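To keep things clear, I will list the structure first and then write my remarks on it.
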Amino acid sequence: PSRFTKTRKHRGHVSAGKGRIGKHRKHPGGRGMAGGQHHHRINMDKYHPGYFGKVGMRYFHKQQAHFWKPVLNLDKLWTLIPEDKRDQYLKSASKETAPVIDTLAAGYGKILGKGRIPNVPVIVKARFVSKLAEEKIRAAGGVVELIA
Amino acid sequence: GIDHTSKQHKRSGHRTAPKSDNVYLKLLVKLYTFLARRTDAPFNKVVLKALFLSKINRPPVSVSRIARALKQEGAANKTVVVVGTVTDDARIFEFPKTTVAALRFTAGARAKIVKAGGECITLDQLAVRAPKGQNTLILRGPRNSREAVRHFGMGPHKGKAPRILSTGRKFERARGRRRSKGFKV
Amino acid sequence: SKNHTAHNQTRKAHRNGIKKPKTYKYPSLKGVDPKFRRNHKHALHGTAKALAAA
Amino acid sequence: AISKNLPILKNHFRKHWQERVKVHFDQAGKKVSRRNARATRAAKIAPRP
Amino acid sequence: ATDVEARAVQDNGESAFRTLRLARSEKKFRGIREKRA
Amino acid sequence: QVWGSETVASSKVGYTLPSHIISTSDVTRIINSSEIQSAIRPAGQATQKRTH
Amino acid sequence: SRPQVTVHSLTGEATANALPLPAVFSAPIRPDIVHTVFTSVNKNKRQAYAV
RNA sequence: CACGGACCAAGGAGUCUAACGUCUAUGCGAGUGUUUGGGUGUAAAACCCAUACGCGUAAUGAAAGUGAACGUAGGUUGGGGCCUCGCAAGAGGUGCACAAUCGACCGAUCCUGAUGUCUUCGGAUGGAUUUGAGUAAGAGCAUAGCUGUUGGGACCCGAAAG
């Protein structure tokens, strides 16, 4: 839709939208992030502070496959059971048959401890575990069994 | 001429009709302009103005925000009214028996309510149940919990986020962010 | 006058008005001395504890 | 010019990028041209998978 | 198949955070035991 | 069996037909009901006379 | 439940067996996205042109 | 008594794209995006779809790493609406969004160092005028539009040069 643009409303008016005193010209101020600490300094000091420097050590040949650990909180833990089965364990709540929840097959590398779970005993298989996320499982009669 | 106190011919900055072209929403405004003009009850002026609200100002009211709102003292038997979307939540486990009135329920939220003994009605079967707004409880969703509100007001010492594309220790941590490199804003 | 006039600056200040700072009840406690501020934390705590059992 | 409260953008269009752009109008034609040369291959090898 | 649906609970006294925390420092002080030996 | 129903689900995976914002489309038939009409103040003067 | 439509012959006379109206015929007839989804699906059979 | 214009016809200048900011519409909704590809076709259309992947659901730290409920997810003060009482004024109850303020919780920083101890590992607990683009009953993803941005010949025409 070029008929909706404001070039169509600007036919007739000399200096089409860009003023008469200071005209529209090709790059006043430089090309790109030019003048980051010379004349556009107080833009970069107000709106993007943290530019213009070097912090931290370096990691030669970083592979993001080592740092794969997608988290899961406890409040989303019963979603890994299918819905037609997850309510059956909520009603029965039997400890001799605690439903096995495998976090790694669902695709998670850590179970974290945000939220409260119901007091139903489950056993949870996970690579990595935080201290609350086992404390809230073992308080529910649950078992954390590490994997891989 | 006159010595103009305040600005002439200024539109009041409120919309009087939705920006949308939804025909099935234009009939809800044809219902609630009748109600709010021919009923002295102030509930109908609230739902009238709330049907004009844009999607940003009309955030989703999750099904735990509802189930919390019936834990108020003496508010179990109210009917909840949401003039946006009502979404599901898999963090709550027991849900009460109430009738919720809403524009759009999702699939997960509509299944959760009718499983728990409740029911889901639209905003036109509410008007035959409450023309004056008997025992309603208008809930609203959180507005400042967007992505775009963490960036409003970004300046020095404000505490807001930067508008940034990619994060990491190389992107916007060095100067002005720690006293080692220059200063700390 | 190519060097620092202040003509028209009072016109421009009074178009959007010169605004008062919106005094709130419960003003902040970021400048008050920390000895009082630490004990005021424990004073409001035991007040709510005593009004819990009431 | 660094202008307003906007993201810092990396746009790598300083080389002669207009000589090397491969627009895929072939996307419809090559699907027919692979569904052809599969059924040509499948009939060439007779029964075999 | 991974571990099958809904087996039984054998809660032992040790915790899984204590194991991951001990196994980490056992990796971290591998060599200083041989310097101490 | 293509677009599904309330009894037959759709042959398109994960699809339910869209649901209504408003249950009916004759808004005047829900205006002219028992509960609305007995809960409104009375009408008057589609165009009102010019005083003064 | 659903209204029963009449099956017609090849010659014109209304054959006795009736069919329930399906569930898609009560879907919301919203002409504001049929307008929007048309004018970006009517563009999907274009050929490029340039100088 | 500044510059352009002798007259007429036709041509003639904010476009397109990559990546984004705000706002709006629509679809779905803690999910979302079919179209690299496979199936199909009345054939560059349409229609159907498995795995992954993108962004989101978790932050923080240079990093090793740890990783979010003392409390009917808290206390106070405002707060639409609803409710109760009264003919009504008004009074009380509950108070979503939001705005102030005081806390709590996670991480870093600084401090305290309990059971046990491989004899120095472990880091419980309790802190602090510190700190974070955080938690505190999710709000996003995708498509479309105006305006704005940056690179691109970039509104069209123009150097002396290299």
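We number chain F the same way Swiss-Prot does; the residues here are 260-311, in that order.
Quick reminder: no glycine exception, Cβ is built from N, Cα and C everywhere.
F:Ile289 to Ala appears in Swiss-Prot as a mutagenesis experiment; the accompanying note says: Leads to an inefficient release from ACL4 with a delayed assembly into the 60S subunit; when associated with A-290 and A-295. Among the mutagenesis entries in Swiss-Prot is F:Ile290 to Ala, noted as: Leads to an inefficient release from ACL4 with a delayed assembly into the 60S subunit; when associated with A-289 and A-295. While the structure shown retains the original residue, Swiss-Prot records the mutagenesis experiment F:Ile295 to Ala with this note: Leads to an inefficient release from ACL4 with a delayed assembly into the 60S subunit; when associated with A-289 and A-290.
Counting only residues at least six positions away in the same chain, the Cβ atoms of F:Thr283, F:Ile295 sit under 8 Å from the Cβ of F:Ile289 (mutagenesis position).
Within the same chain, the residues at least 6 positions away from F:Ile290 (mutagenesis position) whose Cβ sits under 8 Å from its Cβ are F:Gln296, listed in sequence order. Following the DSSP three-state reduction, the secondary structure of F:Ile289 (mutagenesis position) is helix. F:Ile295 (mutagenesis position) carries a helical DSSP state (H, G or I). Cβ neighbours within 10 Å of F:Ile295 (mutagenesis position), excluding its own Cβ and spanning all shown chains: 18.
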